[PDB]
Amino acid sequence: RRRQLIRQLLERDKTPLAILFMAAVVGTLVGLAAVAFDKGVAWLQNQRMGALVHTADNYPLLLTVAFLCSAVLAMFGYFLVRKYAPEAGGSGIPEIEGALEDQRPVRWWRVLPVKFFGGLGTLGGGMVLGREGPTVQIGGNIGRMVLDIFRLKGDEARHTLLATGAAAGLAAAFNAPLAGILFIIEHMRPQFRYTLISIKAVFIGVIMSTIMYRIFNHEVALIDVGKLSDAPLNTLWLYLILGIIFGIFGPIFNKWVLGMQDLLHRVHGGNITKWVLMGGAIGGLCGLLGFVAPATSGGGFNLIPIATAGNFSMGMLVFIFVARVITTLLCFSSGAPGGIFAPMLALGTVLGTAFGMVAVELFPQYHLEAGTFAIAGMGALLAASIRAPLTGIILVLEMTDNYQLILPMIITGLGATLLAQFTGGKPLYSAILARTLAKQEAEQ
Amino acid sequence: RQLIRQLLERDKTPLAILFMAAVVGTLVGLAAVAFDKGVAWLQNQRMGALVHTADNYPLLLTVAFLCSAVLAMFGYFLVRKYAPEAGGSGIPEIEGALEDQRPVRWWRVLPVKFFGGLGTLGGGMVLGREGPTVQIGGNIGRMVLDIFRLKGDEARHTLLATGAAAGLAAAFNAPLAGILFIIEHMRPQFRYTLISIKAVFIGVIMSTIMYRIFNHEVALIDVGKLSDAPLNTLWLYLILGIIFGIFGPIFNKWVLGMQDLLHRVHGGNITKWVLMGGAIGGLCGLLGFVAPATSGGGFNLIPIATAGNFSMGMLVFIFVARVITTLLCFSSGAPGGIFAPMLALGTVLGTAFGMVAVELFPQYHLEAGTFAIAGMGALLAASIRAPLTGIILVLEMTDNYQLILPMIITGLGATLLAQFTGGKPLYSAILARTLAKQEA
Amino acid sequence: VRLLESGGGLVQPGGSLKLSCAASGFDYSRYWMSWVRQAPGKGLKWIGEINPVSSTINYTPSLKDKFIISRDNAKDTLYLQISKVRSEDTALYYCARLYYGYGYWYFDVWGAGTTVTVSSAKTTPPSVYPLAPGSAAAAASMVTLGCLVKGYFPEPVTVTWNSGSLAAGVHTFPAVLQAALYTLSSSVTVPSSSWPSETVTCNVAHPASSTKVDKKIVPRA
Amino acid sequence: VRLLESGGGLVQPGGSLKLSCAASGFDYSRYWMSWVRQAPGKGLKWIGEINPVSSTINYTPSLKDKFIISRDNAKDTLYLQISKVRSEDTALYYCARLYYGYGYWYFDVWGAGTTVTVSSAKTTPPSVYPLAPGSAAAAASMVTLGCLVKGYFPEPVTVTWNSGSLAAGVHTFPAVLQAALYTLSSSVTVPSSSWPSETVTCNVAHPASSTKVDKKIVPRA
Amino acid sequence: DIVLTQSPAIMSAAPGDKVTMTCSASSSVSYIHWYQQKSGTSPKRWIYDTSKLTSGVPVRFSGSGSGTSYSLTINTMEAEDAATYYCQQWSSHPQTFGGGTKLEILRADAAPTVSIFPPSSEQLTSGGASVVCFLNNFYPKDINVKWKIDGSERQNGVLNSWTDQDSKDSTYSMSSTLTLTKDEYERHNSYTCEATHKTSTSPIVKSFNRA
Amino acid sequence: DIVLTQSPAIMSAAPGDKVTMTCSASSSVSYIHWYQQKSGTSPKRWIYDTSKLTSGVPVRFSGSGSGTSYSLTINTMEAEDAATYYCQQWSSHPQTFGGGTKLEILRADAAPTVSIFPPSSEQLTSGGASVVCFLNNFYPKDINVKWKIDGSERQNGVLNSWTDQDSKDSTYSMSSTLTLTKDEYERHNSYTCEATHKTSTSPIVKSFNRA
Ligand SMILES: [Br-]
Ligand SMILES: [Br-]
Ligand SMILES: [Br-]
Ligand SMILES: [Br-]
């Protein structure tokens, strides 16, 4: 233990040149991959926008062509999963996480096309899912693909290129380089023992990917919130309160996502036909709801600015919350390819804004702006459900850019992570791999 | 066989640890704050004392020198006499403490480092408050471990980490950078640990609050909102990174080699040392008048450099002079970190690169200020080899998130070439040198 | 950093006005702005505030729509509208930039002020009279002269002896209102050697009635 | 988001003038601002750029202070002052907000221009005369009215009809120079069952002499 | 300072045609932009970074090229594209513009609408006398106006002026102004203005008489 | 609605004294602020959040207290330290100021330089008669002026107005004006203005006779 560390402190931060180059290509692929995926989802959402114009007079035929249009796409996605790669439903992050524990295989030859085209369908129909799921897993696999294609020996290479794939994947999903990197080191690392994940590699991966994303989808931000106001010290306690709320609600949400997977399993039994049909029913509901109420359906990256600015009434907020809790469960819990991250940012935004609303009229002394409580609460559901606060907090900070709110955000985050623990809750991405592994063995 | 242990009990820190974290941070906070006020106070005295002799010029250069000299000596002594393990930064010492290869003699170090650095920093030496606050912080974390008798490797390693964290935070008003420091660098990265990240947060939060209760409403670095970085411009940051990458190990040599050359001067003799100390400390307070830019923490020339208010000449000069004064202050065991002086070195070098780039590429519509900010944490990348920590540290202090891609690039570019030109994490090379004299 | 409020003066009871406050030396957006008035004698009282994005405007427990605070960040200017005016509204009106420390908000930087007189009385100019002393009293070592600015409305007038150059040892007494007109007097103590040998003049300006007058103090023959 | 250049017009050879474009609708700092020329019916030629903090100001291959480009972020205004003006400077001056895509800078948003005429001729306001049908209108579907703008000095003028409420049917013909005076006419066509029925007005504006004439087409009685 | 030189200086085409103008650079430039300058308006950022369209530019447009050659292509031009287009580079300081390509529209025949107008009251009051003729909305652009005071031909004092092509109808308009002294214009009675145009074999005439 | 009240309404102290005001609130206060107002100038921020000197405020001032009673304080008071100090909370909503405390430079006593003036040859023209009497430069501020018309007391038509404390020498001045009709005035001979101060056990009589 003694001479071991001595001198061997050299060979800290000594990543093999081969791995570093391979990370560069991994990122570059995950980049373009993510970009192409993202353009695809846009194009398809737009077709359905154009198709709703060929039927903009006949109102009941519109409600139809919206539903059926999202329905057909959902079904196509649900199918492409159930038929060719079952392990590519849901987010797929717990699958990538298992792959780091070598408890799950990375069937890239399958998942890549399945997740890509698969999600490209669920997201396309305007389902309440995030592009993270796809790009993080697609990313992770793209990392394994290049491992194989180049035959790279060692636990270092395998784990590193898999991580840096998952990283560049999350990065390209949010244009959030740091968030990507931090995702790995804070959370995505096999946190039961040490790893051979070279952080310098993750970097290069993330860099390349982020550039690839910026070569195309740039000059415009995913979330524009403008520079919100500051947060006076005598105001910080209000964020610890909001945190606690997220902390009690965090596990409650984690139950529903889990329990809902169960309840929805019955409806189809595991039957690839009842499933794909149940899928297109939800996917259809989404494209329909994405018209009659757009704020109840879709990624959620739209109501974020509109909520932060406080353009929603307290009523419309409470409604959007309930509706989105519902539509988020229906889309994620039901195996549809697509992450739960983005929907969680919206839910947190919306709830933070609601808290802000109330806080504003209870404390005119404090000179509050609900918009700061929105931004503090934005990554707060990610803290009490994913239990990855530092990741969400930097994710938010990279997207909303209001660093003056770092103290309040860190507090709401920690406040959420703490109460999520003490109320008896568990990292959602861990409780999901805990199940798919438990169900796997209990099936022997 | 039991192929399970599964997943629940991830992020399950014992309530006791979490509460103790809160207290650790609060202490490290106030401690940091008090330390900070002290250094200010003392710099101020020497500022006032330079007024009682503002007419007689040669008597001024004397009252500056001797003034910093006396304070330097006080600090160097407080170390060599009561706690030798509290010289230099003290980060390598806190790192060893996580590997259980160094002891945390808090009863000694706390007062030694506090008052010790309070002297070296006070005299206007080229050292950062991090050294003190990080170590002081780390020890404060162990003090409360003992005083409350906490069993387990978890509690020991956690409260020690969150102390060093809250310590770095309070030193820069950089909560994220604090947390990142542990997770990115400060974790014993040879195996897994029981460092509870949830605790580190609590510690850092409390500390940061404590810092903001007092030293707030004003920033350590104000740079304003710099311009943006067009994609066709990024290559210039990879170049700058490479430069920091080649220079990184070269600087790492000198810091190390200079510790050696300066050891001879005193032999290890606590009198020739304390005297040679007050010689440099005296040189500093003297230099901190005849040219303030070559002496002190460096948080002053940062804004003045980023704005490009220095000529190309005055930059190269400031660089050389600060390379010299930085080594003399750190390599010579004086209590006080090397982080801050590295930020200034990087700022200054980045600005110089920016200067050139600006007149080589009018097409790119450059502003040297962006290359300054990219370069700021670049020496921290090529020497400490902790780029994620430095990048977030700069980003938290300078607040130009639009420059994140360019910063990440310069950073990586430095970390890469530091490796390939054969260099090593300086805070590891120092713990390695200290453990290689314990065994060899 | 200068705040410059204007737009106050004489208004009839039941009328309305638009006090303006123009900002400079700082980013006028970013800041909460405020109006605070001081009723002569009395003390300080807060009217209201308005944030940068005009999404919140708070007024004092003043009754239903008395004031209307608004801001135009484009011109960097804060407005106050007072309608249905009264005696009560006769005050000096300050705009102030709002800030904080620990977050308990304070009134950061104030402006000079604008005065708003609310009364029925008609703007009349002042009649200006010299106050030379009679040869009844002693020519002395120190001679005291004077000026009666009688019966003008409203405030202010400005008195300054020998184009304000002879500023040494002047007194101006607070004007007094009687029967809807104002009266005040200015003193000036000068050496026996300086007057009547040299000309002491009394410069009075009441611009409310576009009056500028200068009354030479001559001795009583 | 608008750019409004101005202070162009007539300059004597060797003279100097300060063009000045007022920006609004976008944060005027954070933006490099530029100046481009267009000689009458010729091509665009870049003059100079200037960064937000006025610390980098490049010009095209020119002399000592031929051009001097300033900028006042307090007023969101850009200045260009050309001195020792020779006749090649007779052009339309555009101020352009600068930006990039991948990085190679383009002229993002352009102003409307100001004309600078390097000449001696005295500035002359137009004479605006109404052209109405010849007391014997064929009374067809439409009726064609016009008003004629004669003898004014620098270009341009800007004719419009019924303050722009008469959009369609208008043709302003390019001016023609004849003995150092410009002359143009504008043509409007309206439903005959609408005039003299309703009033048709010719709004001529000559910015250089600040004159603005509003002629009403009087049906030759 | 790269010298950019543009394809045709002027080019006709009829709505429907695929149109291409090219931008040629002396040295080697990359990522050029294009500006559209409709008549009497200011340049508008049309295409940028070689082939990206400024938001609001119709999909009919496209950019391309590379070394010393670049092109702006309208796939099925429309009549509303009548403008002078300018390419510009800034890949080598100082940036520089091309000379412009004036795209003209070809379009079916349209006969002029002639309108005659006597010297005004106000004008005579000041001593002058201008008679104004308006030839409106014709195409092609070649027209021959001809002035006949009392049957006889006049050419001394006449001034002409054409508009650019229109961006909706692609027609032209002309005005001819005969300028005379008061006394001069008065020593005659009947005034005529003869318009000759491919659309009529026999000239179009409008005329007014003082009696 | 929170109400703040300051202990000395007015007060006096000599340059280098221990000045100590108060601000007491009807309910619970937190982190109060202090404003200094001089005559004819905008209030200025002095102390804030219970006790923090503003950027320029000399180090002799200091705040303290909590809950319900706070205090501004001066060690070695100055001349320029004289003004009105308004405390102000925002601990609650809405915010509220105090009454003010006027701090005033206590000096050595001074006897009033009494001066008396007959109506103008101008005021009388137009039937007015104001007899002005200037009691200048005296400490303390208490004074009683009384008029005698032909040795007889007069209380009707008098109007007094003291200046605020002089900046030059921290005195006080006082102004009594007696207004009568031109006749009412002309029906008498001896007008007397009798000033009673603390500086003497005998009033300072100053008079004039129109004869
Ligand atoms: Br999942
Ligand atoms: Br996800
Ligand atoms: Br060290
Ligand atoms: Br250090």
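Chain B is numbered as in Swiss-Prot; shown residues: 19-458, in order.
The backbone N, Cα and C atoms fix where each Cβ goes, and this holds for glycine too.
Summarising the annotation, Swiss-Prot assigns chloride binding site to B:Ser107, B:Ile356, B:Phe357, B:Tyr445 and lists experimental evidence as the type of evidence. The annotation that Swiss-Prot gives for the mutagenesis experiment B:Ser107 to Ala reads: Uncouples chloride transport from proton transport. B:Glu148 to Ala or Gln appears in Swiss-Prot as a mutagenesis experiment; the accompanying note says: Abolishes proton transport, but permits the transit of chloride ions. Abolishes gating, permitting continuous rapid transit of chloride ions; when associated with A-445. Under its mutagenesis entries, Swiss-Prot includes B:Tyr445 to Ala with the note: Abolishes gating, permitting continuous rapid transit of chloride ions; when associated with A-148. The annotation that Swiss-Prot gives for the mutagenesis experiment B:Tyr445 to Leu reads: Alters stoichiometry of proton/chloride exchange. B:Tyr445 to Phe or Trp appears in Swiss-Prot as a published mutagenesis result, with the remark: No effect.
Features per Swiss-Prot, on structure.
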residue	record	CB count, 10 Å
B:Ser107	mutagenesis position	24
B:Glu148	mutagenesis position	27
B:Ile356	chloride binding site	29
B:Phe357	chloride binding site	28
B:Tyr445	mutagenesis position	24
Of B:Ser107, B:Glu148, B:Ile356, B:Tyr445, listed as recorded positions, which ones have a Cβ less than 6 Å away from ligand 3?
B:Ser107
Just to be sure I understand: of B:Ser107, B:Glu148, B:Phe357, which recorded positions have a C-alpha no more than 10 angstroms from the C-alpha of B:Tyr445 (mutagenesis position)?
B:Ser107
If the chloride binders are B:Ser107, B:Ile356, B:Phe357, B:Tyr445 per the record, what's the largest distance between their Cα atoms, in Å?
11
I need the CA-to-CA distance for B:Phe357 (chloride binding site) versus B:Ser107 (mutagenesis position), whole Å please.
9
Compute the mean position of the Cβ atoms of B:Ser107, B:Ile356, B:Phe357, B:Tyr445, which form the recorded chloride site, and then list in sequence order the other residues of that chain whose Cβ is within 8 Å of it.
B:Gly106, B:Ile109, B:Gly146, B:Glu148, B:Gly149, B:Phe348, B:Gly355, B:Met360, B:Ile402, B:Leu444
Ligand 4 is in the model; which of the recorded positions B:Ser107, B:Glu148, B:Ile356, B:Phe357, B:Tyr445 have a C-beta less than 6 angstroms from one of its atoms?
B:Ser107, B:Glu148, B:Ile356, B:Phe357
For B:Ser107 (mutagenesis position), what is the secondary structure by DSSP, using just helix, strand and coil?
coil
If one measures from the C-alpha of B:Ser107 (mutagenesis position) to the C-alpha of B:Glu148 (mutagenesis position), what distance in angstrom results, rounded to a whole number?
7
Expressed to the nearest Å, what is the distance separating B:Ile356 (chloride binding site) and B:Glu148 (mutagenesis position) at their Cα atoms?
8
